[PDB]
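Chemist: Below: one structure in structure tokens.
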Amino acid sequence: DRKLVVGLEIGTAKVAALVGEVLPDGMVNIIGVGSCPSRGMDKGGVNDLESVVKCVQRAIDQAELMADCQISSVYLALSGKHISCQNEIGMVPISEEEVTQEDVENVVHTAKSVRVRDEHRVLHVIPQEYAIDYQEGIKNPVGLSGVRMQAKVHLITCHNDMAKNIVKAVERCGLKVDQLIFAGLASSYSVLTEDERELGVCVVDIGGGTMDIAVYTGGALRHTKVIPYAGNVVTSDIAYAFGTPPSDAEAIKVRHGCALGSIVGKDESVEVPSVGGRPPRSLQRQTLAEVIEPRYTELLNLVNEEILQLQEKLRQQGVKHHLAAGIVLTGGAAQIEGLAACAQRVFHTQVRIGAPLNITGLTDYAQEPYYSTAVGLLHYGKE
Ligand SMILES: Nc1ncnc2c1ncn2[C@@H]1O[C@H](COP(=O)(O)OP(=O)(O)OP(=O)(O)O)[C@@H](O)[C@H]1O
Ligand SMILES: [Mg+2]
Ligand code: NI
Ligand code: NI
Ligand code: NI
């Protein structure tokens, strides 16, 4: 009745710790929500271990109190520039004419047994499709009849050391790390429906530093990618354009920003403190949107031409390649006004801002786009 699951993300602008309770119908009951503005981490990783330990424990302490429980283990969200993916294929004999569960384990281990690059470590082994004698597109093949079976898997890889620092901070707080999970995978478990997965969809988590991408076609995970340019780059463009402190460029962006310059009133204006003991700067909301907008299109175009690069790859191998469900933009930096209409002009398909699904309890606090990554760590963990 009461085996909890805890998800922890040490983001670049936030440290989210959520305690969830899994219910009989698969829905996760959110009973604790902890948060802390991130500290001690720069554009690379950890630059002060004791600094992030303070902020990690602060979020854990907040979640521990809200749920009246004692956290002992977590599912740590992992991201970063050096995440990569591989698509492999295996093959194994359907002995006994009937598919055993051991056969699926054997054929998945066969496909993943390829030669992974030096200094690279396999993080996730996700089967995507099975084939039993000319019949493809199979997801649950156990119990069926056949002679030869082929399996296709998605291999998410990382580096041997790119998570060593954040694992210490969690352990320094007296916590076990149950599993490292790619943020894009966890984000896809929160905002994506199985209807959207079959129809073909791509989920993009726009955080403060990274852009975690996952593309699903035919109900199968086909692509994962991190792009290390997110909300902080938009801020630095505002601080650069108007000569402002980066802390007040982040403030004017959250309160007055807009990724679409066509929907801003002409005479709305916001004051801006300048750098170097110089006076305020009274720009206009539409002019400010004229700086935010082209940064968002350039970022989403980096994602668009990787989808296009993926579709042509999938289209040639006879695999479902069209994204009919569209794009789901989640994450904290996805809450800017006019982003959906702005992202529509880049992908030329339907776009929607996604929030975590299949949760109860404290949805008021957790059903936010900047919680999709850490809520998905709960959805993954209960399996
Ligand atoms: N209303 C808003 N408009 C524009 N940007 C916003 C808004 N609210 C938040 N952001 C941006 O969201 C970013 C942080 O989002 P989020 O909470 O998802 O980050 P994170 O999980 O710490 O980071 P990452 O996923 O990159 O590790 C910041 O860069 C901030 O500027
Ligand atoms: Mg995030
Ligand atoms: Ni590499
Ligand atoms: Ni083997
Ligand atoms: Ni086609």
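Just so it is clear, chain A uses Swiss-Prot numbers, and the residues here are 6-388, in order.
The header says X-ray crystallography, 2.8 Å.
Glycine is treated like the rest: Cβ placed from N, Cα and C.
Pulled from Swiss-Prot, these are the listed features:
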type	residues	note
MUTAGEN	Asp210 to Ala	Does not bind ATP
Chemist: DSSP three-state call for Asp210 (mutagenesis position): helix, strand or coil?
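Modeler: Going by the DSSP assignment, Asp210 (mutagenesis position) falls within a strand, counted as strand.
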Chemist: Can you tell me how many other Cβ atoms are located within 10 Å of the Cβ belonging to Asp210 (mutagenesis position)?
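Modeler: Counting Cβ neighbours of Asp210 (mutagenesis position) within 10 Å gives 33.
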